[PDB]
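What follows is a structure written as structure tokens; I'll ask about it next.
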Amino acid sequence: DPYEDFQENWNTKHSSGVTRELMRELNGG
Amino acid sequence: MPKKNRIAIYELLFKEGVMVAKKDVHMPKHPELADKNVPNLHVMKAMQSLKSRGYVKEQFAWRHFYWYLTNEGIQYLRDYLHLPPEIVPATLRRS
Amino acid sequence: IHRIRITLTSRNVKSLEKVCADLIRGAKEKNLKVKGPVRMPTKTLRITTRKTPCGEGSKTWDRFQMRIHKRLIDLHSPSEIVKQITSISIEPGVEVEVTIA
Amino acid sequence: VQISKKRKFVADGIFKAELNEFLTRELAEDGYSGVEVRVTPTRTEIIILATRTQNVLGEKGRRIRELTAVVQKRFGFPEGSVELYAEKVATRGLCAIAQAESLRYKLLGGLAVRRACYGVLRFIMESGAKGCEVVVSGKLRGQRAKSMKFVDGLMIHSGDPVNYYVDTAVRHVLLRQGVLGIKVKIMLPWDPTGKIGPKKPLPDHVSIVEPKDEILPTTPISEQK
RNA sequence: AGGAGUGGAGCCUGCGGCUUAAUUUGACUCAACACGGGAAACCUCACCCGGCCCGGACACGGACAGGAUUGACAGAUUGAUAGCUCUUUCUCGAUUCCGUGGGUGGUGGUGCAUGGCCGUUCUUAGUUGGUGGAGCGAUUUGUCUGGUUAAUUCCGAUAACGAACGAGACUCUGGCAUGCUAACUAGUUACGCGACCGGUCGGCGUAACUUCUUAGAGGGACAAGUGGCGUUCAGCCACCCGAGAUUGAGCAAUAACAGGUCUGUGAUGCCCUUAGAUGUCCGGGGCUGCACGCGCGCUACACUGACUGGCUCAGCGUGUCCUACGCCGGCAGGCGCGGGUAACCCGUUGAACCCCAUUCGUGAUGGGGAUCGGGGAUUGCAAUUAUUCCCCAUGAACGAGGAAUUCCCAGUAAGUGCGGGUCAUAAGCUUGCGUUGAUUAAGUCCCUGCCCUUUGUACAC
């Protein structure tokens, strides 16, 4: 789940990856 | 174990199909199979051997074991008791 | 015929008093001489358990209770009609016991 | 002679506790909700509440037939004195047992904790409750334990209205790497009995009727009838 | 301000520490230390010394009906009549064994891998969206200068309005009802009867009825009335009438502890162990050992007392093991008889301080009973490492306790017994109950600690 991944990992090392996956989930594609 | 203790265990697994216990190892008499002098250990370990075959369903509670029939347990019993399929157990008595 | 007594015991009070009122109204319907519902001293079972499972904290205790209200209505009527009235108002949570002669 | 009323009334309790424990352990898949033991010296019937009651029976009344003989040969009382009755629940959304096993289905069905808890939350709040809370605790992500509350609506925590306006359920789910435990509470609504919620209102909820406009007088009317 | 103390003595219990074959282990400021319902003779039971059993399901291959397994008397060894092993060499018809796989059961390890429960911050009064304002925004207002309250309890101002959780309300309990409902398992009053001097009867049976006794429904109290003090507002104080103008508890938010608990769980992950078994039964020790420290307590140190007679009163509870009655005994106890699954029997629960008399009179006393020798009697398979209980002896410290420190504001401290849990035998523990029943305070932030507002930061673990 990209929402839960983003809210858990936004501070960690994997913050940019979960941000990109959240934006992929949000803005179509 | 002796063989005559095991043969009276399958008979009440056909008409009804269920068999309970106590998980008491040193209990000298299983009270449901009275007048046969079978211990609780020799029905409990026998059903433990039957659960690895896959012929009884395991469900435990506070103290008592519980064992149901399997749908493949009817055919395994009807030949072991040498019964015909013309007689009907308590499955199809009401309605 | 003497000493026809009905024992009504329950765990709650509301359903027990409703069953008592229905039995007294039904005995009024049968026009019998009826000793009403007497009220026995209610029993309360006390169990006082330590609240913790291990034994670490500040020694707090629990205090459980079961209040068993017990009533008795009494009749002076022959034995054939006392079985008719007790069989109508079947109701959960209560327990009925009758004694005769 | 029989047993004393003190020891009788407690022994009616340990019967319904072991029965409910064994019923949860067996019927934790077909949505078991609760028993109702109507005692009678003729037949002590046991009414099973369930979500999908037709699937409890088996093939034309086959699966519960096993449970009849189980409870017959277990508790010592003879046959012909017990009648099982698999009854459909009133609302599954207003039963804490029925929701806290549905969340086990979704968590063990491999779904995100957010969507599962919010879907059960949506279903409870659309089912008519005044509010509910779902707490999932354990090793949710990693190996340091978290908790996750999902509050929605109203909830009571204090005083005697917590005894009949909420219903709690604690279920342990078994995952690969440990145990999660979920806790679900539902604050039940009103409706003086429609068989849902308490009849009693909340003890600080004052409700004041609206006054009706009486026709104001101008002249002293002495109207005979 | 005081009261009772504790810390001082003996003893009892729990921790360290010394030993030990083993003295199983958790828990160490509040938030460990009479806590683990933890008062363990065996079991419990983890620990130590030995000794049996498989309770190794299931699958594979071998042995395989020239047998794998089992009981084995007697002798030997043992602690055993444990066949556990050698001889004695027989049953036992594959119920098995050997290996390979892999399960199992573990009060074994991690509680810093977890669940659940509990404890603590904190029972302090805190907490938070929605929509609206203000800001580019982080954010802020609401959630406040103030008065008031036990309380973010309210008034009042007021860019906020309404709400919600917690508080309160609620639930249980205590106090009032000669109003109601009733009552042969509770009674009152009356009438006869019976007994002894119109009197005493817990003595007998009818009769009015509920005051007493039970338990339901409902009232009742709301700062309501009056007088002060109040932005005369929220409210505070005093009094009247009243049973009562604070009854005591239960429940208890958000967010948190690397709080405790795998030893309560067939809640549980991994790890260890699995047939000289960390599984389990059997038997015996140990858990209690004792130069010394530390905590809960009990008995006390006397005359406001002790010893002995007499008299007189409870409540909450338990009971298939509780006990009524007659006999034998100094007594603990023996015998038989009954009742009670219980407002019916114990039971009128004939409790102890307290009271009324006798003796002892300020001393290491007869206070105080520890420590010890003998018997006697119960519960148990078993009492020596006294299990308890009774009777004779012996008589210790102890002369009101430093530094320090705990709890408490009304049927409350404190004194005093009774009951429940544990319980075969068992309370100095704890949890409840009644009886007797006060001193002082009705205030503050000085100490202990918590919170809020104005400082400022080199702070943002």
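For chain D, we keep the numbers from Swiss-Prot: what you see runs 3-227, in order.
Per the header of the entry, the method used was electron microscopy, 3.0 Å.
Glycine residues also receive a Cβ, built from the backbone N, Cα and C atoms like all the rest.
Below, the features straight out of Swiss-Prot:
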DOMAIN    D:21-92  domain 'KH type-2'
MUTAGEN   D:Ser6 to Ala  No effect on phosphorylation by CDK1. Greatly reduced phosphorylation by PRKCD. Abolishes phosphorylation by PRKCD; when associated with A-221
MUTAGEN   D:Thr42 to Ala  Abolishes phosphorylation by MAPK and translocation to the nucleus following exposure of cells to hydrogen peroxide. No effect on phosphorylation by CDK1 or PRKCD
MUTAGEN   D:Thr70 to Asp, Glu or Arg  Abolishes phosphorylation by PKB
MUTAGEN   D:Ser209 to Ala  Reduced phosphorylation by IKKB
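What does the local environment look like for each feature on the list?
When secondary structure is read from DSSP and collapsed to three states, D:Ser6 (mutagenesis position) falls in the coil class. Under a cutoff of 8 A between CB atoms, and with a sequence separation of 6+ in the same chain, D:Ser6 (mutagenesis position) has no neighbours.
D:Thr42 (mutagenesis position): 13 other CB atoms within 10 A of its CB, across all protein chains.
All protein chains considered, the CB of D:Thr70 (mutagenesis position) has 17 other CB atoms within 10 Å.
Taking a C-beta cut-off of under 8 Å and a sequence gap of six or more, D:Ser209 (mutagenesis position) has these contacts in its own chain: D:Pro203. Reduced to three states, the DSSP call for D:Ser209 (mutagenesis position) is coil.
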Quick one: of the mutagenesis positions D:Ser6, D:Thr42, D:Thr70, D:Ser209, which have a CB under 8 A from chain C's CB atoms?
D:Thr42
Looking only at DSSP and grouping its letters into three states, which state does D:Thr70 (mutagenesis position) belong to?
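Once the DSSP labels are grouped into three classes, D:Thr70 (mutagenesis position) ends up as helix.
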